[PDB]
Amino acid sequence: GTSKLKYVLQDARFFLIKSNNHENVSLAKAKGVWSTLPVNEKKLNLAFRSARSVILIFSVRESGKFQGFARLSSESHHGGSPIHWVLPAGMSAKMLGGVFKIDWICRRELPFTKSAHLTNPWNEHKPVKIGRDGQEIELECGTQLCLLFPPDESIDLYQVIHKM
Ligand SMILES: CNc1nc(Cl)nc2c1ncn2Cc1cccc(OC)c1
């Protein structure tokens, strides 16, 4: 069903994450972690303290798709188990470094063709696929976008609800 998913998304905040490569999204799916640039790290930390759920919606550049979505379970933390991100040209490991723990809600893909009817008020009402890494998605658009994804029957939202 979709009832527990709707409960997790209630009064949530949503952020578009743009990854330059599939390898980083795969590593985030396997390890339950994400790292971003300091400007976005600051926005996510503020959002985490502000809302019952902060949802990251992932898209790999040039893929034409979203690759799933996850809920922050922590603020960013440094030190600890390092992460072998694939870094773009211009990208050093120091610029990442802050690591958020995340709980996946859906690891399934959604093609942009299916979200063409959803516009983001916080990005000039452009289609929600359009946006820089870290762009916030308004509540109603973000909720409807997450509800478009195919159900991921491998995930049990009971433990996610308990984190709240
Ligand atoms: C593990 N985290 C990430 N991995 C990857 Cl491959 N791309 C990311 C990540 N976070 C944000 N982006 C987008 C990006 C890429 C290169 C230069 C940027 O300067 C604005 C922005």
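Count begins at 1; order follows the chain as displayed.
Going by what the header records, the deposited coordinates were determined by X-ray crystallography, 1.4 Å.
Including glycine, each Cβ sits where the backbone N, Cα and C put it.
Annotation source Swiss-Prot lists domain 'YTH' at 12-149.
While the structure shown retains the original residue, Swiss-Prot records the mutagenesis experiment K18 to L (Swiss-Prot position 361) with this note: Does not affect ability to influence alternative splice site selection. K18 (mutagenesis position): 15 other CB atoms within 10 A of its CB, across all protein chains. According to its DSSP assignment, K18 (mutagenesis position) is in a strand.
Look at Swiss-Prot and you will find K18, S19, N20, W34, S35, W85, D133 tagged as RNA binding site, backed by experimental evidence. Using a 10 Å radius centred on the Cβ of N20 (RNA binding site) and all shown protein chains, the other Cβ atoms total 17.
Swiss-Prot documents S19 to A (Swiss-Prot position 362) as a published mutagenesis change and attaches the note Does not affect ability to influence alternative splice site selection. Residue density at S19 (mutagenesis position): 23 other Cβ atoms are found within 10 A of its Cβ, drawing on all protein chains shown.
In sequence order, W85, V86 make up the list of same-chain residues 6 or more apart from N24 (mutagenesis position) whose Cβ falls under 8 Å from its Cβ. When secondary structure is read from DSSP and collapsed to three states, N24 (mutagenesis position) falls in the helix class. For the mutagenesis result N24 to D (Swiss-Prot position 367), the note given in Swiss-Prot is Abolished binding to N6-methyladenosine (m6A)-containing RNAs.
Long-range Cβ neighbours of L37 (mutagenesis position) (same chain, at least 6 residues apart, Cβ-Cβ under 8 Å): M95, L96, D133, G134. Annotation of the mutagenesis experiment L37 to T (Swiss-Prot position 380) in Swiss-Prot: Reduced binding to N6-methyladenosine (m6A)-containing RNAs.
The DSSP secondary structure for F66 (mutagenesis position) is strand. Cβ environment of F66 (mutagenesis position): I57, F58, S59, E109, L110, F112, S115, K129, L145, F149 lie under 8 Å away, each six or more residues apart in the same chain. According to Swiss-Prot, the mutagenesis experiment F66 to D (Swiss-Prot position 409) carries this note: Abolishes RNA-binding and ability to influence alternative splice site selection.
Residues within less than 8 Å, Cβ to Cβ, of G68 (mutagenesis position) and separated from it by at least 6 positions along the same chain comprise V25, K29, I57, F58, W104, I105, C106, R107, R108, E109, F149, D152. What Swiss-Prot says about the mutagenesis result for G68 to I (Swiss-Prot position 411) is this: Abolishes RNA-binding and ability to influence alternative splice site selection.
Under the heading of mutagenesis, Swiss-Prot lists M95 to A (Swiss-Prot position 438) and annotates it as follows: Reduced binding to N6-methyladenosine (m6A)-containing RNAs. Every protein chain considered, the tally of other Cβ atoms within 10 Å of the Cβ of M95 (mutagenesis position) stands at 15.
The 10 Å shell around the Cβ of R132 (mutagenesis position) contains 9 further Cβ atoms across the protein chains shown. Where Swiss-Prot documents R132 to A (Swiss-Prot position 475) as a mutagenesis experiment, the accompanying text is: Reduced binding affinity for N6-methyladenosine (m6A)-containing RNAs by 100-fold.
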Most Cβ neighbours within 10 Å: which of the binding-site residues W34, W85 is it?
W34
Across all the protein chains here, work out how many other Cβ atoms are within 10 Å of the Cβ of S35 (RNA binding site).
19
Anything from the recorded positions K18, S19, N24, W85, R132 with its Cβ under 6 A from ligand 1? List those in sequence order.
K18, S19, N24, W85
When distances run from the Cα of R132 (mutagenesis position) to each of the recorded positions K18, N20, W34, the nearest one:
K18
Should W34 (RNA binding site) be counted as helix, strand, or coil on the basis of DSSP?
strand
Between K18 (mutagenesis position) and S35 (RNA binding site), find the distance joining the two CA atoms and give it rounded to the nearest Å.
12
